[PDB]
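Here's the structure we're looking at; comments come further down.
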Amino acid sequence: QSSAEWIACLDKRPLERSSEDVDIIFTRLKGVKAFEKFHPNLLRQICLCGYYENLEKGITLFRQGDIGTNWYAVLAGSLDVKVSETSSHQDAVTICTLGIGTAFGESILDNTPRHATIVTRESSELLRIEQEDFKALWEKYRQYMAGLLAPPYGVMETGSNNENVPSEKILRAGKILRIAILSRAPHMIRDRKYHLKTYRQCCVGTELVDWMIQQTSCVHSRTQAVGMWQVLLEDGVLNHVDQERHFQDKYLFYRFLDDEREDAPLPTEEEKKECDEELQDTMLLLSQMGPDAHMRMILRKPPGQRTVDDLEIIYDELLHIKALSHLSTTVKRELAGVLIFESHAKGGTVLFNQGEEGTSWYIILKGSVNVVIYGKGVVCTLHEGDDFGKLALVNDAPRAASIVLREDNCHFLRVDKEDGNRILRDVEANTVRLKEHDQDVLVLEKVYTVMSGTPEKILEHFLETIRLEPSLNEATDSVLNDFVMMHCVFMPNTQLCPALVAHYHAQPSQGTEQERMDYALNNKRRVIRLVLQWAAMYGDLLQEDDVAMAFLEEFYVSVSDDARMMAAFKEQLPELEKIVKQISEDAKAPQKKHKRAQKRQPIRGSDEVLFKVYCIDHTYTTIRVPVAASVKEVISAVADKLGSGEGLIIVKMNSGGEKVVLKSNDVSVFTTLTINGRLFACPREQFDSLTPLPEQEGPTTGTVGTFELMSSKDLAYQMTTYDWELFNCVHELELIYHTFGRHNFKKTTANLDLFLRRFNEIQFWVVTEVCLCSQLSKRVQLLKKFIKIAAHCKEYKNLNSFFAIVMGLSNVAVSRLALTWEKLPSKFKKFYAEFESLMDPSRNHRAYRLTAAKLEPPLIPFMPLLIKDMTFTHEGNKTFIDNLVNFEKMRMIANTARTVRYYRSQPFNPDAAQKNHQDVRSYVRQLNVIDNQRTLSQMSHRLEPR
């Protein structure tokens, strides 16, 4: 089912409610900061009457002065709060920003005209509660809302005015760890001598670092270790014998709180078992809290006194602070050096007063504040993640508001006006902006770096910066790569090729007739240089783009006709003309089949396929059409052989019986089906009697008997070679097309399609075998078997199949088998737990980033994740900016494609011994699975009811 289906429920009108509709939504809503203190009954009530709003950037929900009609909670995005001190909304200024989890609008409780104009700052998702529903929830649950709502509706301060440093989970965490140490490395805690004085039962920093690195795979560096221990030290569960505020990887003594009492009792066998079961989850917990605890520690160093390392640690965390999201990478790297960290102990502290001089911009790291405006009162309340006082960075105007802390122990980041402006200027000092008609036409940063422009202008910069020195030959290929790769986005060949023809013949704009003699020569050599790097990118794909080939043809002429010649440059061009003259000259697609043991070969759109298209009566006609055939072309080929009347539709149908009518303009539909998906052609008349085939149902009997006689390392090995074949069949540009929309470029992504499909194919392979293994003793053997298969995959640096398997073993159908997991040897409970941790999405799948980075090609990446990166970057950044191609976006997406190149820049071939029989190869490459979840789930409930 859809990850986010709760939204579909918020759609369903209130009166048409369903218990599950509420169960689902509630499961989602419970995770909002403005619902935390909410009694379950309240949250349900909200679920029953709560509307959903998906607003676009720049929408105003209401203006200062209007009558308010709803109360809101932000699920995603952010909004600006603007207030005017006059009767003109043009004078309104932004005082603060509200992000996820924050709520506003409660002034409707007593019918007070809106204090402020609120505007979405970006695409936002809100929960909307109509006045009458809210007045009702408030009278009923007022006591549960006093902490959330601004006065007079709730209390002002929720701080000390009607507890120590340790918290519950961290006090716990410190206990687990001390128990593991005492158990695993007793020597680590003991009396230690240093200059006559002896420090009782304590540890050494470097040593705790050493140990944490040994005990778990989620820790990749001593620096990361430091952050993780600093979690316990700031919280005071692990203390430096001399009370330093920060943990250090040094020869310094620290003591566990438990060892603070002379007679600290040894661990009980129960505690050790209890610890042994929690160590992994404790470590994962600390890995997630560790980055920001480290940022805070380093940040306590004055801006001027921060080292390169300090700044990196700070920089890395900023990337995960919403408030800083819209800032550039450069400004963020600049901020690391000026950001001040500021904390306050007591609620009620006045951070600043309305009317005072505007000094700083604040971002709330911990706690909350009240926004106060004289005359109006508390206008809104802000929480962690929100920011305020940004007016101070615009002009020299006075505070339009007062900020008082709403609770004790608030943390903020603070940027002072002075530093903020230096950064803004220094950013122009490293900028270079060529203006044409009195506006930017090209922008760049000192190495230089293109940022934006038009296709024509961006093209000349790349031609113009080319270096024809054979020494910079590689360095030149480098700079041109982003352009040759991404150009299809903002400048297709239909516009590029002609533009290159022009540049080649164009007459030099400066110089003597003789000087120009030379100029035109270089320009020509440069244009040829770019064409070559251009042909290199497309490579084999050239023979799909009729234009591109036509161009080269006429372009090879121009290069020849020259009386004098570019000796050491031309030869390469004819090579391409001949190869496009040769391999293009053939009457073989080659005809491809799909319904032994082939070594995968790249599939091309122009390649013809023999494909089965089924009919209502489950008969089928085999048509022979190009891979890139359109739906219309397919219908025509079918309607012809069958003589089928007017009105045939083509329909995708998955094992689930689900049916999608395909559009006539759709291309390459063969590779975009589900694992067991089939393709049908029938009359729209009898669209309803269309039913899946018996074969799509999936296998009925397991296959455990077969591959249990196969070693985990042989299956893995054979899975990896196969994976490599699929992986290497993917042209780097297929990634580009996919990210931007295959339908656009009218080219295929068949190879990428098959490879991504392969991922899903593997994970359903796991869920299938498990669910088709009725015996309880023989499933436990599979978990061991799949876990070992994964292990060998990761060992082979095939992260692709590794994650596929792990995601299979995480499938609800497999996860719910409580009885089956519990009887698994603790050894494999450990491996698997470590496996899930690499799939942690926190900080943008950092766990995975670090794991892969610490490896050397050949390597198969976690490809679906890698696809999301591109999709993400695409949607979170505009291609065009004021009618100018956003080239930094281009580069960011090229970043990913290039990472693929690197991953497959070394051949794959481990120890000679795989030799291995073709039997395991056959199995691995001929998987037959159940891809119907509803099915797999039902089975799961027929092996272990509940």
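Numbers in chain A track Swiss-Prot; the residues on display, in order, are 10-171, 178-179, 198-480, 498-645, 657-975, 978-1009.
Backbone N, Cα and C define each Cβ position, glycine as well.
Here is what Swiss-Prot records for this protein:
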type    : residues                           : note
BINDING : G422, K423, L424, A425, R432, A433 : 3',5'-cyclic AMP binding site
DOMAIN  : 216-291                            : domain 'DEP'
MUTAGEN : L467 to A                          : Less than 10% of the wild-type maximal activity
MUTAGEN : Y498 to F                          : 2-fold reduction in maximal activity
MUTAGEN : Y569 to A                          : 2-fold reduction in maximal activity
MUTAGEN : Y569 to F                          : 2-fold reduction in maximal activity
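Here the features listed in Swiss-Prot are painted onto the structure.
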{"residue": "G422", "record": "3',5'-cyclic AMP binding site", "Cβ contacts under 8 Å, 6 or more apart": "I104, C105, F385, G391, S393, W394, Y395, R432, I436"}
{"residue": "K423", "record": "3',5'-cyclic AMP binding site", "Cβ contacts under 8 Å, 6 or more apart": "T103, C105, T106, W394"}
{"residue": "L424", "record": "3',5'-cyclic AMP binding site", "Cβ contacts under 8 Å, 6 or more apart": "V102, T103, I104, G391, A430, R432, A433"}
{"residue": "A425", "record": "3',5'-cyclic AMP binding site", "Cβ contacts under 8 Å, 6 or more apart": "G391, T392, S393, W394, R432, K450"}
{"residue": "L467", "record": "mutagenesis position", "Cβ contacts under 8 Å, 6 or more apart": "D473, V474, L475, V476"}
{"residue": "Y498", "record": "mutagenesis position", "Cβ contacts under 8 Å, 6 or more apart": "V465, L477, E478, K479, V480"}
{"residue": "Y569", "record": "mutagenesis position", "Cβ contacts under 8 Å, 6 or more apart": "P558, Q560, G561"}
Relative to the Cβ position of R432 (3',5'-cyclic AMP binding site), how many further Cβ atoms are located within 10 Å?
19
Helix, strand, coil residue numbers for the domain 'DEP' (216-291) per DSSP?
31 helix, 20 strand, 25 coil
Around the 3',5'-cyclic AMP site formed by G422, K423, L424, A425, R432, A433, list the extra residues of the same chain whose Cβ is within 8 Å of the site's Cβ centroid.
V102, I104, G391, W394, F421, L426, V427, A430, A434
According to DSSP, which kind of secondary structure is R432 (3',5'-cyclic AMP binding site) found in, if we only use helix, strand and coil?
coil
How many Å separate the Cα of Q975 from the Cα of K978, given that the 2 residues between them are not modelled?
6
Distance bridged by 17 unmodelled residues (Cα of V480 to Cα of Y498, Å):
5
Cα separation of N171 and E178 (whole Å), the pair that brackets 6 residues absent from the deposited model:
13
Among all the protein chains here, how many other CB atoms are within 10 A of the CB of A433 (3',5'-cyclic AMP binding site)?
21
